[PDB]
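**Q** What follows is a structure written as structure tokens; I'll ask about it next.
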Protein chains: 6
Amino acid sequence: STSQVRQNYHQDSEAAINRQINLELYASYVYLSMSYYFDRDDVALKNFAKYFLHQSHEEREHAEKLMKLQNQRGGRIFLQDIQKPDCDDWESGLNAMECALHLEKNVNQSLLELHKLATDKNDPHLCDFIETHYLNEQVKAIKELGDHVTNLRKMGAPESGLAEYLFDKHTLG
Amino acid sequence: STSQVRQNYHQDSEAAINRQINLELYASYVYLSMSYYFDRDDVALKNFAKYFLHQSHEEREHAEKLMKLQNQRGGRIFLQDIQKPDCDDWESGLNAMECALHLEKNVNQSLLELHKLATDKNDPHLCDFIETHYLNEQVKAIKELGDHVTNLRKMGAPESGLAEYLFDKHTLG
Amino acid sequence: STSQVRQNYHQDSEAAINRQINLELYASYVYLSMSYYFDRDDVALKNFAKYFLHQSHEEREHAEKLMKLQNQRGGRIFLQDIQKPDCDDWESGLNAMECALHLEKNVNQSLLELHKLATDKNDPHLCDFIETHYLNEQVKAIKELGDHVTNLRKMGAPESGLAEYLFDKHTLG
Amino acid sequence: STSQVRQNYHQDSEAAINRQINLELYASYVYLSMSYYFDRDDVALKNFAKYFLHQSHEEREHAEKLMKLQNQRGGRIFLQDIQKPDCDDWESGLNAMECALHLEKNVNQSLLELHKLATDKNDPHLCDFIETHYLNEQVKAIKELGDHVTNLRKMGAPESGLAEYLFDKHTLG
Amino acid sequence: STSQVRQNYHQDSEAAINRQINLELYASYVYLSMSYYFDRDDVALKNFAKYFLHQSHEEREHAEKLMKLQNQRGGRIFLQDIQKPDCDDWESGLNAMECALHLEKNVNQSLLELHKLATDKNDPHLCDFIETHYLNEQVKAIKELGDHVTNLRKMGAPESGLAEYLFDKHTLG
Amino acid sequence: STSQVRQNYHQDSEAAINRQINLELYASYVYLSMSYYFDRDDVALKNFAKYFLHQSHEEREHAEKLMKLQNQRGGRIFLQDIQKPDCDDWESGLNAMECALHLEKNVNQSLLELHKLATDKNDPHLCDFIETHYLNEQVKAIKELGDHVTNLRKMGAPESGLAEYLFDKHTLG
Ligand code: NA
Ligand code: NA
Ligand code: NA
Ligand code: NA
Ligand code: NA
Ligand code: NA
Ligand code: NA
């Protein structure tokens, strides 16, 4: 049952990739939830909605790239349930950005653990894959979300509705 | 005196269409009133004025489409007086948007009653006409006005003149 | 309560402008009625319908220009009910053109009274506005309608259905 | 023998669609007959001929769309004989337009019965298909033919050969 | 807590839309699973992979449109876990197409139940939404999958590897 | 009652043209039946469907050209019922092509009899019409269908579903 393509690809690496697929799909779902919160008539921040929908689609692309990797290396994809997000109501633009920052840091931690595993199993292709496609993307995402949180806080969010309105227009628009 | 084209078109449907024509013309007049309120030198919100004038013209188009339908089906148009709007002075951008939301919901209720009548009289052409041309347009209008009211309220309208100014520029501009 | 912009604008002038707004809106409604008469399956003169719809839209533009003037001068718009037209059935192309000619002459008489008022109140801006935007437009409209009535009568309308058909095609098309 | 695609598609609906196919093919044949009547050297109204040929081709397209629907839903097409039209000689442009109006109203009645059946069998796809593709097309056709009959009658057809000549040129050309 | 936009939108309808969102997301996940099965080195049917990935993305779009509808009507989105697909290994191109056909028929049945609910609750906007955006799309999908299953079976799949190869090239390519 | 245009046009020729019109319309209907057989979900050969629909439309054009001829010569068109095709289910691509070949040979035989009649009645215009517009078209059609039957038989149709699939793609596509 060993794939004809498989070479230097540890069972532990294969399992870790399957976990990461699920995590990326989860993140996609979280961002989808956040997007449609901002689309509510009682929230009505269209550029927050657009921002989070974009992130949702990006996370799905990240999951699909891991699925491609799994097959390229001769591993086998095992999908699991995608858990529902922790919240239905995301409270405010600031709260959502803070939740996103926490999520991105959790995803980054998982990727750092995957890189460590790849290094420990002497799998340089996998290590390089993670470095090239995932780690700088995560650092950039985290920096962007931190910048957003800083700006929102400085502007007076979430108490000032005018802050979120103007941030939506000027930063996210 | 029965029209050569008339088929499956109940007298009650014909009467309901004449009522809806009047209601659309009324709505057009309300929006016209609102438009020119915002054009006053002591109000001076040009994009509110433009928004409501556009809505006025759209409502007139809606009325004319119903008039076309009446003739297409072999009904006879009977026009009535167009009543003056309830207010001359619309107080604020927020108050006008709230009044518009109420108006749109009243128009939607009338269209839902018309659809029910068409269904009750087994007039699928009329039911389809209302679904295709009126019902989603109303849902969209109501959602847009609700979004506007939410944003204005969050920004601090009507107490903050700066709120209405910035909404006029950034949302309606 | 005097507008910051108001200068040399008499209360009687302001009232006369509000009356003229109503008259223009009334004329728009009359022409709308006439338009849709010609769209009936038992009348079926598409170019008569188009002609009168154009006139309807033009009269609305005339009303809106007066509303703009009212605000430019610091007067206050007071809308009134728009009365229904005198007829539902306009009988013939010739009869409608004759009714239009009568309407246009009534509107012109009202504008001449407004000009006289402006002159009497030493309001040269208002007098000029009426001269520039309204009086030659009315003279042209009246001359055009008179030409149409003459042609229809000479061709044998309304007794000849062939007359109205050919006029619809060759003059109004 | 149940199609793998079939879902929510009643035997009565399938039968009614087969009847409607035949009716559309019949209508196509009627219009073909009318077309070539106008092409006769002793009739010689080329634009009447063109008008009816266009209608013939349109009715065939309508039949083919129903055949497509039958297969989409997993029903089975059963064709029947296409009966010859009621007349060989259509007498006049006015008489043909009156016969067309009668035909279109008969087709519309059949479509309204089909819609009622679809609604009674809780087949919303079929009901929507009929509403979307057939009912407004029929209302428009009926209104157009009524307009044509009105104009021809007003112009003096069929006694005036000049009426049909000019209608052929100016309306149908 | 009633939304300012909500009108004629039953709690049962809102709940049914939330169920349909989950079902569409589930279908998206199934198709994703199927896609990456065909990308395996021991399966290696690139056009099957592309076909199912396209379907996955389409189902996600369908889910997002329902989420938009929920907010447009003033309902509240409640997400649930996305269950993992029933299979990890989809056996063959034919087996996957058969599983897809079964899935599409299940989704269609759910949409027909939603339409019945909308009709029962006199919600014509919702009924129209389902008819316009979902029901013909499902009929087309089901017909396409049935055609694919027929062709694969006729060609000798799944026993003939040459059948799936050639179908992949000529139909899906 | 003799047409003003009629010259050298025998009553027997006129009758034979009316028979040929019916035969062409019949052939059109046969091909229509065949087309929609191939569109069935349990047959699913789209290029066979397209091929036969094209032939259906071509046969209708042939019928209309004969109708034009009848009027050009001052004959009078008498339409008859269009009989339903002999089969509802055409069994296979090969069987349909064989049935088409038989049909085309039957149509050709009728045209050869018409040419013989024209020659016997010293009607060179009619003979030339048939030669120019019909006889080479029939020879080409017969040769094409024979080629198709040969290829299908050589490839292993109808027992090989792979044969019809590949013929559909490579010859008819
Ligand atoms: Na990611
Ligand atoms: Na409206
Ligand atoms: Na509909
Ligand atoms: Na005027
Ligand atoms: Na039709
Ligand atoms: Na779907
Ligand atoms: Na032929």
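Chain C is numbered as in Swiss-Prot, which gives 5-177 for the residues shown.
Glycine is no exception: its Cβ is also placed from the backbone N, Cα and C atoms.
Copied straight from Swiss-Prot:
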- C:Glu28, C:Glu63, C:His66: Fe cation 1 binding site (BINDING)
- C:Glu63, C:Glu108, C:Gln142: Fe cation 2 binding site (BINDING)
- C:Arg23 to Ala: Abrogates interaction with NCOA4. Fails to localize to punctate lysosomal structures (MUTAGEN)
- C:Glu28 to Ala: Reduces iron binding and oxidation rate; when associated with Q-87 (MUTAGEN)
- C:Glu108 to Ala: No effect on iron binding but the oxidation rate is severely reduced; when associated with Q-87 (MUTAGEN)
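In terms of burial and nearby residues, how do these features look in this structure?
**A** In sequence order, C:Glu28, C:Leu29, C:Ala31, C:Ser32, C:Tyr35 make up the list of same-chain residues 6 or more apart from C:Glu63 (Fe cation 1 binding site) whose Cβ falls under 8 Å from its Cβ. C:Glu63 (Fe cation 1 binding site) falls within a helix when secondary structure is assigned with DSSP.
The secondary structure of C:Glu108 (mutagenesis position), as reduced to three states from DSSP, is helical.
Under 8 Å, Cβ to Cβ, and six or more positions away along its own chain, C:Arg23 (mutagenesis position) finds C:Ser114.
Other C-beta atoms found within 10 angstroms of the C-beta of C:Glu28 (mutagenesis position) number 24, with every protein chain shown included.
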**Q** Long-range same-chain neighbours of C:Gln142 (Fe cation 2 binding site), Cβ under 8 Å, sequence gap at least 6?
**A** C:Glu108, C:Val111, C:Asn112, C:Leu115
**Q** Show, in sequence order, which residues other than C:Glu63, C:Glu108, C:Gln142 on the same chain lie with their Cβ within 8 Å of the centre of the Cβ atoms of the Fe cation 2 site.
**A** C:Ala31, C:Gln59, C:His66, C:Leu107, C:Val111, C:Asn112, C:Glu141, C:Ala145, C:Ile146
**Q** Would you list, in sequence order, the residues of this chain other than C:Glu28, C:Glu63, C:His66 that have their CB within 8 A of the centroid of the site's CB atoms, where the site is the one recorded for Fe cation 1?
**A** C:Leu27, C:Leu29, C:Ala31, C:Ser32, C:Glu62, C:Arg64, C:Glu65, C:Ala67, C:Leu70, C:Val111
**Q** So which of the recorded positions C:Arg23, C:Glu108, C:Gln142 sit close to ligand 4, that is, with a CB under 6 Å from an atom of it?
**A** none
**Q** Translate the DSSP assignment of C:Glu28 (mutagenesis position) into the three-state scheme.
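**A** The three-state answer is helix.
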**Q** Identify, in sequence order, the residues in the chain of C:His66 (Fe cation 1 binding site) that are 6 or more apart from it along the sequence and have a CB within less than 8 Å of its CB; answer 'none' if there are none.
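**A** The answer is C:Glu28, C:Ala31, C:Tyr138, C:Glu141.
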